[PDB]
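Undergrad: Right, I'll just put the structure down here and ask away after.
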Amino acid sequence: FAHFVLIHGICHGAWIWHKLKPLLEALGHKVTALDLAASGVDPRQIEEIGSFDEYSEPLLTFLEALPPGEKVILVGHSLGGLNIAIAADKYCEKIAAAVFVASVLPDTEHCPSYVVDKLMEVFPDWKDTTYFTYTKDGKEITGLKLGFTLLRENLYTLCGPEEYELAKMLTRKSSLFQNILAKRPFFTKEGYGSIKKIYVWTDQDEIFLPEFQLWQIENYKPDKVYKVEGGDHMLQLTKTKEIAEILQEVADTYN
């Protein structure tokens, strides 16, 4: 059996995994679904957070708490692929594999903002998404709150109204920390570069467009690619059984 650690994307929280966690547990696995900083029911506000690395603190702290010899399979969604890379550069030995589900896939050859800048060229219009600025640690940071119409049409395209309602209800303001990411030291070959990486995507994704998702595969070759037919960007909501099937096959492959 495996221990999966489920990692949401920006403006989201552990709650996006509410369908997938019971299914993985019904297969016998251990599952942790974290709220990152200022996300979900985390007490902090985004304006206290000055970088992706501080944003990732609950994942780093969880991994620090793993006793020696315990390995986990990280599963990230959307921007959560970046939290994976940060965690991997400190605790690569605790990571049996990383699975990127409709997610960004950073590399080691370019700066940590690389795949995010590519994402805004491929998808530059975020519809009713609002933006704001705050200063933390001397740097001006642009925060955002995903627009409800963007959520409806581009992320939750195929989700029922009861799932979409949770998003209107629970998504919170966040930030891409895009300028901070550009100046951060590169992810390292020895840490992040060394972990097994499995890339899960759908060409029906209406925000992480096929051009982007395919460019990422070409830019940084995963150890395994699964293409999910159908669904939408919220693959753990619209294709939950398929994702649990893929995760069982990763566990069977990577301990």
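Numbering of chain A is taken from Swiss-Prot, so the residues present carry the numbers 3-257, in order.
Method on record in the header is X-ray crystallography, 2.0 Å.
Any Cβ shown, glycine's included, is placed from N, Cα and C.
Pulled these features from Swiss-Prot for this protein:
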type     : residues  : note
ACT_SITE : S80       : active site, proton donor/acceptor
ACT_SITE : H235      : active site, proton donor/acceptor
MUTAGEN  : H10 to A  : Almost no change in catalytic activity in crude extracts, but the purified mutant protein is inactive
MUTAGEN  : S80 to A  : Loss of catalytic activity
MUTAGEN  : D207 to A : No expression due to instability
MUTAGEN  : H235 to A : Loss of catalytic activity
Undergrad: What Cα-Cα separation, expressed in whole Å, is found between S80 (mutagenesis position) and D207 (mutagenesis position)?
TA: 11
Undergrad: Based on Cβ atoms within 10 Å, give me the single least packed residue among the mutagenesis positions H10, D207, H235.
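TA: Among the mutagenesis positions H10, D207, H235, the sparsest Cβ neighbourhood within 10 Å belongs to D207.
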Undergrad: Can you tell me how far the Cα of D207 (mutagenesis position) sits from the Cα of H10 (mutagenesis position), in Å?
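TA: With the alpha carbons as reference points, the distance is 17 Å.
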Undergrad: Using DSSP reduced to three states, classify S80 (mutagenesis position) as helix, strand or coil.
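TA: Its secondary structure by DSSP: strand.
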